[PDB]
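As structure tokens, the structure follows; a few thoughts come after it.
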Amino acid sequence: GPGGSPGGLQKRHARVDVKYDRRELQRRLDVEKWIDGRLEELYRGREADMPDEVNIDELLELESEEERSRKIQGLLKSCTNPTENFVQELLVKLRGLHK
């Protein structure tokens, strides 16, 4: 089709709206809200281009949990604060998601 103003196809990589499948179990929907609240507080005056990703299931997609914590640190390694509170509040709030 005609070009001119490219938009709609991938707007950016450091910004995403839907990260998980918040549906059926309202618990997942609480995780998304927690991310908006925690992520908005994890930086507050610091973009750092954000992490290349956020959903560990996209890079890990495994069953072990000890590896999930390493993927979260390497993911937010570019950010400022560590993800120790995110790895805990996220693993304690969900602790499942596609077993």
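Using the numbering of Swiss-Prot, the residues shown for chain A are 22-120, in order.
Determined via solution NMR.
Cβ from N, Cα, C; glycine included.
If you check Swiss-Prot, you get these features:
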{"type": "MUTAGEN", "residues": "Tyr41 to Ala", "note": "Promotes dephosphorylation of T-38. Abolishes phosphorylation-dependent increase of inhibitory activity"}
{"type": "MUTAGEN", "residues": "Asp42 to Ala", "note": "Strongly reduces inhibitory activity"}
{"type": "MUTAGEN", "residues": "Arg43 to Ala", "note": "Strongly reduces inhibitory activity"}
{"type": "MUTAGEN", "residues": "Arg44 to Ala", "note": "Reduces inhibitory activity"}
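Annotated features taken from Swiss-Prot, shown on the structure.
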| residue | record | contacts (Cβ under 8 Å, 6+ apart) |
| --- | --- | --- |
| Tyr41 | mutagenesis position | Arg49, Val52, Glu53, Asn76, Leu118 |
| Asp42 | mutagenesis position | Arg49 |
| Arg43 | mutagenesis position | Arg49, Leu50, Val52, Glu53 |
| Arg44 | mutagenesis position | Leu50 |
